[PDB]
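Asks: Shown below is the structure under consideration.
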Amino acid sequence: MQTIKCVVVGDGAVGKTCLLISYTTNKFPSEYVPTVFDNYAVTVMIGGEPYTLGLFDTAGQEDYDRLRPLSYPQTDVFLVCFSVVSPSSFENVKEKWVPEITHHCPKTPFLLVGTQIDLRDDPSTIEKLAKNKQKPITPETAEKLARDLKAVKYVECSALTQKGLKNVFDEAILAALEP
Amino acid sequence: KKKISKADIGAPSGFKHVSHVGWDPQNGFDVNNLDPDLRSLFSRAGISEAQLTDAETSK
Ligand SMILES: Nc1nc2c(ncn2[C@@H]2O[C@H](COP(=O)(O)OP(=O)(O)CP(=O)(O)O)[C@@H](O)[C@H]2O)c(=O)[nH]1
Ligand SMILES: [Mg+2]
């Protein structure tokens, strides 16, 4: 019985909670109050066998720094979900999101999750801030970081529509694990 | 070998609610199934404002 230690890391609003749910529940939630701690275990067919995927949801804040690392010890890979429609995250993503982990485990795999597609496909907002101060991130720009931070791979995902949703977790586990 | 491939990890199917933490600005955390090991780390971490007494144990 093998199990992966997929923990979602990140500080900000990159729809990291809803993407986690729809992934395992294949459905979009409704209630609003999921940012604290939620451990989910999935059963995927890996290597021709029903493997287990240890999903650990963080708080993505500073006030919960006390019970935050609690999900770090038993970890293999890391899910760095950064908002594509927010340069801010991108900047820290390379100098804040991964580093925070490197200080603890600079060898463990690093999944580069790209969330906030629904908005990324909303020129109304993209163009709105595109010339005010903000701007969306291109796959080529995210990739580079995926390599700049020794990230196992760069993959975006959604929840409402599930656009490449699970496809991302498929890259995570694949990374958390090894030959 | 233990090499996973993009085509290996099939489609998920086994949602296991290992732990559920429901915060509330009026009740303050509504955890009713936290993890065993985390149970000690949670009450010791940010949930150390008071031991777990949510409803007395049913005799
Ligand atoms: N349309 C759509 N809405 C989404 C999707 N994912 C999340 N949302 C919505 O965005 C809002 C915030 O989602 P949430 O996952 O809590 O954001 P967060 O990045 O975790 C924010 P925080 O760091 O404060 O906890 C919610 O209203 C949720 O319904 C998605 O794939 N599509
Ligand atoms: Mg959240």
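Every residue number used here counts from 1 along the chain in the order it is shown.
Per deposition record, solution NMR.
Using the three backbone atoms N, Cα and C, a Cβ is placed for every residue, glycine included.
In case it's useful when we look at the structure, here is the feature table from Swiss-Prot:
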type: BINDING; residues: A:10-17, A:57-61, A:115-118; note: GTP binding site
type: MUTAGEN; residues: A:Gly12 to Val; note: Constitutively active. Interacts with PARD6 proteins. Does not inhibit filopodia formation. No effect on NR3C2 transcriptional activity
type: MUTAGEN; residues: A:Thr17 to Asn; note: Constitutively inactive. Does not interact with PARD6 proteins. Inhibits filopodia formation. No effect on NR3C2 transcriptional activity
type: MUTAGEN; residues: A:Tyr32 to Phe; note: Abolishes AMPylation by Haemophilus IbpA
type: MUTAGEN; residues: A:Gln61 to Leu; note: Constitutively active. Interacts with PARD6 proteins
Asks: Going by C-alpha positions, which of the mutagenesis positions (A:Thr17, A:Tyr32, A:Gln61) is nearest A:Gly10 (GTP binding site)?
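Replies: That would be A:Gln61, nearest by Cα distance.
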Asks: Please list, in sequence order, those recorded positions from A:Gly12, A:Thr58, A:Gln61 with the Cβ less than 6 Å from ligand 2.
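Replies: Among A:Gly12, A:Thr58, A:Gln61, near ligand 2: none.
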Asks: State the Cα to Cα distance, in Å, between A:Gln61 (mutagenesis position) and A:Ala13 (GTP binding site), rounded to an integer.
Replies: 10
Asks: Please list, in sequence order, those binding-site residues from A:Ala13, A:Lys16, A:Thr58 with the Cβ less than 6 Å from ligand 1.
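Replies: From A:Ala13, A:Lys16, A:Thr58, counting a Cβ under 6 Å from ligand 1 as near, the near ones are A:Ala13, A:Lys16.
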Asks: With A:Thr58 (GTP binding site) as the reference Cα, tell me which of the mutagenesis positions A:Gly12, A:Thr17, A:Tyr32 is the closest one.
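Replies: Given the candidates A:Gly12, A:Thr17, A:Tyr32, the nearest one is A:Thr17.
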Asks: Report, in whole Å, the straight Cα-to-Cα distance of A:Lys16 (GTP binding site) from A:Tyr32 (mutagenesis position).
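Replies: Per the Cα atoms, A:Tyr32 (mutagenesis position) and A:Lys16 (GTP binding site) stand 13 Å apart.
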Asks: According to DSSP, does A:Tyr32 (mutagenesis position) fall in a helix, a strand, or coil?
Replies: coil
Asks: Fewest neighbouring Cβ atoms within 10 Å: which of the recorded positions A:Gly12, A:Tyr32, A:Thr58?
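Replies: Among the recorded positions A:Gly12, A:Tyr32, A:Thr58, the lowest count of other Cβ atoms within 10 Å belongs to A:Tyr32.
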Asks: Quick check on the binding-site residues A:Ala13, A:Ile117: which one has the highest count of other Cβ atoms within 10 Å of its Cβ?
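Replies: Highest number of other Cβ atoms within 10 Å: A:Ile117.
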Asks: From the Cα of A:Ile117 (GTP binding site) across to the Cα of A:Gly12 (mutagenesis position), what is the distance in angstrom?
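Replies: Here the two Cα atoms lie 15 Å apart.
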